[PDB]
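Pasting in a structure now, in structure tokens, and then I'll have a few things to ask.
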Protein chains: 2
Amino acid sequence: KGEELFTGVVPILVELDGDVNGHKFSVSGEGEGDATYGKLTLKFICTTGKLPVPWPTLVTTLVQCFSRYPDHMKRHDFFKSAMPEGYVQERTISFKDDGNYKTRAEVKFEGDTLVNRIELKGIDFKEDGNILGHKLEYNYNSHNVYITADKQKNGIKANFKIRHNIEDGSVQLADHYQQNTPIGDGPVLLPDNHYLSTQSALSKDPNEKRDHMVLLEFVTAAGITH
Amino acid sequence: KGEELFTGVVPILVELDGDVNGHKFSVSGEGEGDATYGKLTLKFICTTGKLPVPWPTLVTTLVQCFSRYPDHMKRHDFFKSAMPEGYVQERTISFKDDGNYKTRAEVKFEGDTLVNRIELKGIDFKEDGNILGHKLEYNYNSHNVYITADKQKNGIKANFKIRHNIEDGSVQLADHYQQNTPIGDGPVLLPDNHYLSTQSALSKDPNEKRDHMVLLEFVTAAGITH
Ligand SMILES: [Mg+2]
Ligand SMILES: [Mg+2]
Ligand SMILES: [Mg+2]
């Protein structure tokens, strides 16, 4: 079981290459995750200088396999069942009244560590919009990630809207259309309609001088009573 | 100087006695805070059995002295300046279309540990409202705490509205009116209009059988340009 790969603490690596309205950049992340608690600890760093977009807009893109599934619903955990071969995660993130990101990533074990390699492309973003104008507050709110089975793809789909608070007191919605596919050929677990109660907390390393992001998250599956 | 008491890691003790619509309960919390980073780590446990109200409703009540104040605005940090004697923190939490909370706490040092002792009274709550009916999700969102000086009372005031996500996709608002006053006779610092950008993340200790809540907080002061 890919399940047995998460009984303890697992090292994590995240590599991301992006291009937003022609502005290229890269961010690396490292840390560890504990699916038993459903928690992650991660430090991200923009290795190409300043991040051309706000850090929060990248949170969802930057390993739901570290979600905590209650004992009664461990059969709905597609994420772990696809390990160690892993899965492909794709998304179309539409910022209300602004541009959109299209992401494609692979989440699989590479040795003793879980790695999330991402490629991101954004287009049609407004010059001085909330995104390119850095008008989002440096924080994050709680969201429910609704998952449904995608039998034809032998994976899953996810649909949700991220709420990014703007410094002007308004909210910038970020519609998310997710699609996950197993990498290997073996059978996986096609969960029932449920969601992931995910929370994130963004902070900074007063000692780090590079553009970065300290992220702590807690995810617990739910929606299926028992 | 009070500020000098927060340069490193500080043990935290929290004791709360509550009474909502006649239901008495108590919660004990322990952990630590590091104002250099502006983070806290606490574990609360309902010592009287099960909490009669949803845990998220008690978050704001359960030590803003642990907020991180940037170097350019360290003279606006009232909380630390009142230490070690501490300050009284009082609040009136009005849940929209439902009952309200009235809290009085003393925040001060008891040895080398910062202690927050609270007394809470809740009234006119609906037997099957979001609160007593426990319809709140177990999560929390980001909020800005706007602080203003209160020369007359020789302290500060605070106003903000907490957004409590409901299990049916709706949102329950909790209007907060805060008032802080030094406990000692010693002179404190009167801030300039600014705010505390705060984030809270709720989780559960998988090995804890008692009714409890693990909380992770990140608070950074802002609003003052420089
Ligand atoms: Mg929100
Ligand atoms: Mg007592
Ligand atoms: Mg309602």
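The numbering of chain A matches Swiss-Prot: 3-64, 68-231, in order.
If you're wondering, the header gives X-ray crystallography, 2.3 Å.
Backbone N, Cα and C atoms are what each Cβ position is placed from, and that goes for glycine too.
Among the mutagenesis results in Swiss-Prot, A:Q69 to L has the note: In RSGFP4; increases fluorescence and shifts the major exitation peak to 489-490 nm; when associated with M-64 and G-65. The residue drawn here is the original one. Here the residue is the original one, while Swiss-Prot reports the published mutagenesis A:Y145 to A with the comment In Cerulean; leads to improved quantum yield, a higher extinction coefficient and is 2.5-fold brighter than ECFP; when associated with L-64; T-65; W-66; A-72; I-146; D-148; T-153 and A-163. One mutagenesis experiment named in Swiss-Prot is A:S147 to P, and its note says Increases fluorescence at warmer temperatures such as 37 degrees Celsius. Here Swiss-Prot notes a mutagenesis experiment, A:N149 to K, with the remark: Increases fluorescence at warmer temperatures such as 37 degrees Celsius. In Esmerald; leads to brighter fluorescence; when associated with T-65; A-72; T-153 and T-167. In VisGreen; leads to brighter fluorescence; when associated with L-64; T-65; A-72 and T-167. Record note (Swiss-Prot), mutagenesis A:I167 to T: In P11; increases fluorescence at 475 nm excitation and at warmer temperatures such as 37 degrees Celsius. In Esmerald; leads to brighter fluorescence; when associated with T-65; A-72; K-149 and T-153. In VisGreen; leads to brighter fluorescence; when associated with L-64; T-65; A-72 and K-149. The unchanged residue is displayed. What Swiss-Prot says about the mutagenesis result for A:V176 to A is this: In mut2.1; shifts fluorescence lifetime from 3.03 to 2.50 ns; when associated with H-145 and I-198. Where Swiss-Prot documents A:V193 to A as a mutagenesis experiment, the accompanying text is: In mut1.5; shifts fluorescence lifetime from 3.03 to 2.72 ns; when associated with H-145. A:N198 to I appears in Swiss-Prot as a published mutagenesis result, with the remark: In mut2.1; shifts fluorescence lifetime from 3.03 to 2.50 ns; when associated with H-145 and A-176. A mutagenesis experiment is reported in Swiss-Prot for this position, A:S202 to F, and the note states: In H9; increases fluorescence at 395 nm excitation; when associated with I-203. Annotation of the mutagenesis experiment A:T203 to H, W or F in Swiss-Prot: Results in significantly red-shifted excitation and emission maxima. According to Swiss-Prot, the experimentally introduced change A:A206 to K is described as follows: Abolishes the tendency to dimerize and leads to monomeric fluorescent proteins. Swiss-Prot gives this note for the published mutagenesis A:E222 to G: Suppresses the 399 nm excitation peak, leaving only the longer wavelength peak at 475 nm.
Walk me through the surroundings of each of these features.
With a 10 A radius on its CB, A:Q69 (mutagenesis position) counts 23 other CB atoms from all the protein chains.
Reduced to three states, the DSSP call for A:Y145 (mutagenesis position) is coil.
Neighbour count (other Cβ atoms within 10 Å of the Cβ, all protein chains): 19 for A:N149 (mutagenesis position).
Using a 10 Å radius centred on the Cβ of A:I167 (mutagenesis position) and all shown protein chains, the other Cβ atoms total 21.
Long-range C-beta contacts of A:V176 (mutagenesis position), restricted to its own chain and to partners at least six residues apart, with a cutoff below 8 Å, comprise A:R168, A:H169, A:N170. In the three-state DSSP scheme, A:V176 (mutagenesis position) is classed as strand.
In the three-state DSSP scheme, A:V193 (mutagenesis position) is classed as coil.
Taking the Cβ of A:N198 (mutagenesis position) as centre and 10 Å as the limit, one finds 11 other Cβ atoms among all the protein chains shown.
Remark: A:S202 (mutagenesis position) has A:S147, A:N149, A:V224, A:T225, A:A226, A:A227 as non-local neighbours, by Cβ distance under 8 Å and separation of at least 6 in sequence. A strand conformation is recorded for A:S202 (mutagenesis position) in the three-state DSSP classification.
Counting Cβ atoms from all protein chains shown, A:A206 (mutagenesis position) has 21 others lying within 10 Å of its own Cβ.
The Cβ of A:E222 (mutagenesis position) has A:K41, A:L42, A:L44, A:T203, A:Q204, A:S205, A:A206 as same-chain neighbours under 8 Å, each 6 or more residues away in sequence.
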Using Cβ atoms and a cut-off of under 8 Å, determine which of the mutagenesis positions A:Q69, A:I167, A:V176, A:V193, A:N198, A:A206 neighbour chain B, and list them by sequence position, or give 'none'.
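Answer, by Cβ distance to chain B: A:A206.
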Could you measure between A:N198 (mutagenesis position) and A:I167 (mutagenesis position) for me? Cα positions, answer in whole angstrom.
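If we compare the Cα positions of A:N198 (mutagenesis position) and A:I167 (mutagenesis position), the gap is 20 Å.
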Which entry in the list of mutagenesis positions, A:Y145, A:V193, has its Cβ near the fewest other Cβ atoms, using 10 Å as the limit?
A:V193
Work out how many Å separate A:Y145 (mutagenesis position) and A:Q69 (mutagenesis position) at their Cα atoms, rounded off.
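Each residue's Cα considered, A:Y145 (mutagenesis position) and A:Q69 (mutagenesis position) end up 17 Å apart.
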Would you identify the secondary structure of A:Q69 (mutagenesis position) according to DSSP, in three states?
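The residue in question, A:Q69 (mutagenesis position), is helix (DSSP, three-state).
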Count the other Cβ atoms sitting within 10 Å of the Cβ of A:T203 (mutagenesis position), across every protein chain shown.
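For A:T203 (mutagenesis position), the 10 Å Cβ neighbour count is 24.
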